[PDB]
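Structure, as structure tokens:
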Amino acid sequence: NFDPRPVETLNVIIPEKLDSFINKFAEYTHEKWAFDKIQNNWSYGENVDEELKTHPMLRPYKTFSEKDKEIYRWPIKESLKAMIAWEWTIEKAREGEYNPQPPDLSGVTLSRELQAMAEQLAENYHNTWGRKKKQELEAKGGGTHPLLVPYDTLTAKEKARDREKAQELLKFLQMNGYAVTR
Ligand SMILES: [K+]
């Protein structure tokens, strides 16, 4: 049985001094996506077109409106607000380390303790998805979904996407010299 309760972020305020990290990481996530698109021969085009493989977001993050940057910044803000909600500390302890070439995060090793923190983030992403999914199903007439179970009961394969998202955030924080502790 599954009763997902993602942490409540609505009144959680991110400190001003994280705004710079938020934009850098948003730019990173856009570049990564763009890089993968371009490797499959997508190119800029005014419209999204699956036959022609064009996408209007295939251009520099720097050239976006605030609305389009927000596509990438929103989910990062939601992750940071969950961490702040859980009373984790995020502090800049050290100095940090169209043709997108985003940094490679393959070589970033997270401590066991940060990997443990990634599990709480992943479970929260799963609970956010599961709560939204229950609403979506009810709005459409009812029905079910095989992943509407507690995160801990998921298979390793089923957990991967939420683990990868949680690891990417914690790796980019580390790379930019942030210590994350609880
Ligand atoms: K970019």
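Throughout, chain A uses Swiss-Prot numbering, with the displayed residues spanning 2734-2830, 2855-2939 in order.
Structure determined by X-ray crystallography, 2.0 Å.
Every residue gets a Cβ built from N, Cα and C, even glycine.
According to Swiss-Prot, the features are:
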- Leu2867 to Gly: Decreases protein stability (MUTAGEN)
Legend entry - Straight-line CA separation, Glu2830 and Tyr2855, 24 intervening residues not modelled, Å: 25
Inset, instruction - Tell me the Cβ neighbour count for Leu2867 (mutagenesis position), meaning other Cβ atoms within 10 Å of its Cβ, over all protein chains shown. - result: 17
